[PDB]
Amino acid sequence: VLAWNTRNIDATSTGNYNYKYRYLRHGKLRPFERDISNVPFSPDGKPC
Amino acid sequence: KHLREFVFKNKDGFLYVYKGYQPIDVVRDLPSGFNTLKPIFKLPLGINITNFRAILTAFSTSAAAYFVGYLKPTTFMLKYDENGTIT
Amino acid sequence: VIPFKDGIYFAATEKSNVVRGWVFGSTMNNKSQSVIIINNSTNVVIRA
Ligand SMILES: *[C@@H]1O[C@H](CO)[C@@H](O[C@@H]2O[C@H](CO)[C@@H](O[C@@H]3O[C@H](CO)[C@@H](O)[C@H](O)[C@@H]3O)[C@H](O)[C@H]2NC(C)=O)[C@H](O)[C@H]1NC(C)=O
Ligand SMILES: *[C@@H]1O[C@H](CO)[C@@H](O[C@@H]2O[C@H](CO)[C@@H](O[C@@H]3O[C@H](CO)[C@@H](O)[C@H](O)[C@@H]3O)[C@H](O)[C@H]2NC(C)=O)[C@H](O)[C@H]1NC(C)=O
Ligand SMILES: *[C@@H]1O[C@H](CO)[C@@H](O[C@@H]2O[C@H](CO)[C@@H](O[C@@H]3O[C@H](CO)[C@@H](O)[C@H](O)[C@@H]3O)[C@H](O)[C@H]2NC(C)=O)[C@H](O)[C@H]1NC(C)=O
Ligand SMILES: *[C@@H]1O[C@H](CO)[C@@H](O[C@@H]2O[C@H](CO)[C@@H](O[C@@H]3O[C@H](CO)[C@@H](O)[C@H](O)[C@@H]3O)[C@H](O)[C@H]2NC(C)=O)[C@H](O)[C@H]1NC(C)=O
């Protein structure tokens, strides 16, 4: 696992908001899973 | 004339595929016997599989058939012959 | 549509090569990634 700082590359003075993360899902992901779906989330599985 | 066999498993982001076949003379049933399949693919797809569909051929018209079963975490003993073939 | 249930066995009896391939996925539509595996009689082609 390798990582480095990119403050002078990716970050911007106005805020670089071109990167996203997931925080809501009906259960956790499996190892090495690319869940890249993007629909409205509902706390009890309903359409919204 | 021929029976084709495949095994599909989705594990650690990889789709595993095994293949094998034999000559047949059956019309409607599923021939009994013993045959060991070999690995052919290991695809780093990283995708979520819960369903699948078969892709058929259109004619304009003989009959054809296929079969689906399900796999389980089951313990097996395998008998290897002198040449390393499972019999 | 047939459930995958974390692993399947598939077989087919042929005299005219009717079954050519399979599609594997979740919701089985363009709202998510899925893989198409086909024997197109000249090449075996796999795409996700
Ligand atoms: C692959 O994507 C499919 C998208 O449909 C996921 O299927 C859904 O998985 C959940 C979790 O097992 C299934 O059960 C649901 O659990 C929530 C938990 O609170 C519950 O509220 C729901 O009522 C339901 O029980 C859900 O039924 C299932 N949907 C379908 C159509 O089968 C699938 O889990 C994804 N695979 C992986 C490995 O994440
Ligand atoms: C696994 O090993 C056994 C060892 O006995 C193999 O059985 C024998 O394999 C040979 C080679 O095909 C068979 O044919 C023989 O070829 C020689 C070549 O000069 C010939 O002189 C003999 O008269 C005979 O034709 C032999 O019949 C066969 N023995 C028996 C009892 O079947 C076996 O084939 C090996 N398995 C594989 C998949 O190679
Ligand atoms: C997956 O592919 C299907 C193909 O049918 C997509 O469904 C179609 O989506 C369009 C919107 O992009 C729907 O509206 C259409 O808009 C055009 C714009 O000029 C209009 O000319 C059409 O008459 C229609 O209004 C279209 O009705 C819809 N088709 C169906 C059967 O629902 C679907 O959105 C695709 N999914 C993804 C994730 O791209
Ligand atoms: C069955 O699968 C084969 C293999 O993909 C298909 O034939 C292939 O078709 C492509 C384009 O139609 C042929 O040209 C290729 O284009 C790409 C574009 O970037 C290029 O990078 C390749 O170097 C090549 O130029 C390709 O040569 C051709 N291959 C063969 C063996 O025919 C075939 O069309 C498929 N059959 C059907 C009904 O789709």
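Residues displayed in chain A correspond, in order, to Swiss-Prot positions 420-467.
Yeah, the Cβs are placed from backbone N, Cα and C, and that goes for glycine too.
Mutagenesis annotation in Swiss-Prot: A:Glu452 to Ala, described as 90% loss of human ACE2 binding in vitro; the structure shown retains the original residue. DSSP assigns A:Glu452 (mutagenesis position) to coil in the three-state reduction, placing it in neither a helix nor a strand.
Here the residue is the original one, but Swiss-Prot notes a mutagenesis experiment at this spot, A:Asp454 to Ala: Complete loss of human ACE2 binding in vitro. A C-beta separation below 8 Å, combined with a sequence spacing of at least six in one chain, links A:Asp454 (mutagenesis position) to A:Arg441, A:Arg444, A:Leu448.
Swiss-Prot documents A:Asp463 to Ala as a published mutagenesis change and attaches the note Partial loss of human ACE2 binding in vitro. The Cβ neighbour count for A:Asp463 (mutagenesis position), using a 10 Å radius over every protein chain in view, is 6.
Quoted from Swiss-Prot, the note attached to the mutagenesis of A:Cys467 to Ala states: Complete loss of human ACE2 binding in vitro. Counting Cβ atoms from all protein chains shown, A:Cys467 (mutagenesis position) has 9 others lying within 10 Å of its own Cβ.
Annotation note: A:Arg426 (variant position) sits in a coil segment as assigned by DSSP. All protein chains considered, the CB of A:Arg426 (variant position) has 7 other CB atoms within 10 Å. Record note (Swiss-Prot), natural variant A:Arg426 to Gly: In strain: Isolate Shanghai LY. The unchanged residue is displayed.
A:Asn437 (variant position): 7 other CB atoms within 10 A of its CB, across all protein chains. Swiss-Prot lists A:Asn437 to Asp among its natural variants, and the accompanying note reads: In strain: Isolate Shanghai LY.
Proximity to chain C, defined as a C-beta distance under 8 Å, is registered for none of the recorded positions A:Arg426, A:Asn437, A:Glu452, A:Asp463, A:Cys467.
Here the candidates are the recorded positions A:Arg426, A:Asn437, A:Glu452, and by Cα distance the one nearest A:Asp463 (mutagenesis position) turns out to be A:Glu452. In sequence order there is nothing to list, since none of the recorded positions A:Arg426, A:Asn437, A:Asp463, A:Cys467 has a CB under 8 Å from a CB of chain B.
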